[PDB]
Amino acid sequence: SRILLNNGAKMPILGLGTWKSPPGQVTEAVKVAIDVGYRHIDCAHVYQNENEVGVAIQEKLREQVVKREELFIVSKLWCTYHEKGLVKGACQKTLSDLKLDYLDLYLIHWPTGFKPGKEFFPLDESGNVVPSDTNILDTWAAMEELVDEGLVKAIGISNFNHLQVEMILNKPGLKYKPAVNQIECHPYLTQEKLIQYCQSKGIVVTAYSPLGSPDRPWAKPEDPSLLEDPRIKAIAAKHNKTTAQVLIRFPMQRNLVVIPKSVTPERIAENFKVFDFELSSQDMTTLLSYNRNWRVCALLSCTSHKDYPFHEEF
Ligand SMILES: NC(=O)c1ccc[n+]([C@@H]2O[C@H](COP(=O)([O-])OP(=O)(O)OC[C@H]3O[C@@H](n4cnc5c(N)ncnc54)[C@H](OP(=O)(O)O)[C@@H]3O)[C@@H](O)[C@H]2O)c1
Ligand SMILES: O=C(O)Cc1nn(Cc2nc3cc(C(F)(F)F)ccc3s2)c(=O)c2ccccc12
């Protein structure tokens, strides 16, 4: 149930997502999740709930439900902290909230640096994001130092397109290769090109929004719902599983890590029950065949950043 990273650590292939989990509900959600078997939690500073996630983690270690070494805890460096001089601080405030003394994995959350400040999305009066000078090679070096200092066991990247992943891999003096690239991926955005690139380079891919992020604040009525796709429902029924379990099992069979979010205990538990069945080889190609190149996770105010990752094909 885990995948070996290029740092020699093992990463559970199922993790719990925490974006949009309300601060008042995520502590119990992570407690239920660890009680039912999750050992990987996907966090971020920008999700504004790391303190409450960390309460849950701490209580389960105190309770001795689990050992720290059995947990795989991931967090991410927000965009307003790309400056070489800010990265360690940002890591330590995540560690502080999570009540941890190290992370298993720490990602550059997006390849785009924003102006530092306490606003997460600094905009100009016309609504464009205000970039920071910073480039991802100096940000990367700063991430490497977090390894050297023992704050993080592994480092990786998120939302990097293949030319940006290649930028890091061709970095002069590269000390630690990225271990993971965490990207949007589901039957409507199957990412074959970028996943093959990354796997070819020994970089593990984590699939985010594997259910389509139906709770994304900017969803519109017109938008498709993977959970309600009759095709996927038929595959589900054939296996006597739910559509969600199918959507979760699908990336697992492509040698991906997948991190479905829920704050509903019954769904946390259901979503983990995906080790007891297999999708067939044909199921898998059929699922891939639903690609629409429909991306749900992005932001118009950032399209003009020099490092906006989605103008490129992949
Ligand atoms: N690196 C990045 O840039 C990035 C971007 C996006 C997401 N992520 C990570 O990926 C995680 C997952 O992506 P996501 O939150 O965007 O969306 P998702 O996991 O694709 O969708 C979560 C939505 O599905 C619902 N849901 C969960 N299990 C269900 C089930 N069994 N049946 C029916 N509905 C179910 C959840 O409802 P309830 O919660 O109400 O039960 C919630 O509304 C995030 O939380 C975050 O950790 C990272
Ligand atoms: O970030 C998450 O985990 C979820 C996430 N996604 N988005 C959509 C985004 N689209 C982006 C595009 C770029 C870009 F790189 F393209 F410029 C940079 C930054 C972003 S944020 C949000 O606006 C957001 C806001 C609060 C908390 C989480 C998120």
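By the numbers in Swiss-Prot, the shown part of chain A spans 3-316.
When the header is checked for method, it gives X-ray crystallography, 1.6 Å.
Yeah, the Cβs are placed from backbone N, Cα and C, and that goes for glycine too.
The NADP(+) binding site annotation in Swiss-Prot covers 10-19, 211-273. Its Cβ taken as reference, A221 (NADP(+) binding site) is surrounded by 13 other Cβ atoms within 10 Å in the chains shown. According to DSSP, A221 (NADP(+) binding site) sits in a coil region rather than a helix or strand.
There are 26 other CB atoms within 10 A of the CB of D44 (mutagenesis position), with all protein chains counted. Look at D44 (mutagenesis position): DSSP puts it in a strand. Swiss-Prot gives this note for the published mutagenesis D44 to N: Reduced glyceraldehyde oxidoreductase activity.
Under mutagenesis, Swiss-Prot gives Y49 to F with this note: Complete loss of glyceraldehyde oxidoreductase activity. Annotation note: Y49 (mutagenesis position) sits in a helical segment as assigned by DSSP. Every protein chain considered, the tally of other Cβ atoms within 10 Å of the Cβ of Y49 (mutagenesis position) stands at 21.
Annotated active site, proton donor per Swiss-Prot: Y49, in sequence order, evidence recorded as experimental evidence.
Here the residue is the original one, while Swiss-Prot reports the published mutagenesis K78 to M with the comment Reduced glyceraldehyde oxidoreductase activity. In the three-state DSSP scheme, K78 (mutagenesis position) falls into the strand class.
DSSP gives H111 (mutagenesis position) a coil state; it is part of no helix or strand. A 10 Å cutoff on Cβ-Cβ distances gives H111 (mutagenesis position) a total of 20 other Cβ atoms nearby, all chains included. One mutagenesis experiment named in Swiss-Prot is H111 to N, and its note says Reduced glyceraldehyde oxidoreductase activity.
Feature annotation from Swiss-Prot assigns substrate binding site to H111.
The DSSP secondary structure for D231 (NADP(+) binding site) is coil.
Ranked by Cα separation from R251 (NADP(+) binding site), the mutagenesis positions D44, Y49, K78, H111 are led by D44. Of the candidate binding-site residues, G10, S211, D231, the one lying closest to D44 (mutagenesis position) when CA atoms are compared is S211. Geometry remark: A271 (NADP(+) binding site) versus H111 (mutagenesis position), CA distance 27 Å. In this view, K78 (mutagenesis position) is surrounded by 25 other Cβ atoms within 10 Å of its Cβ, with every protein chain counted.
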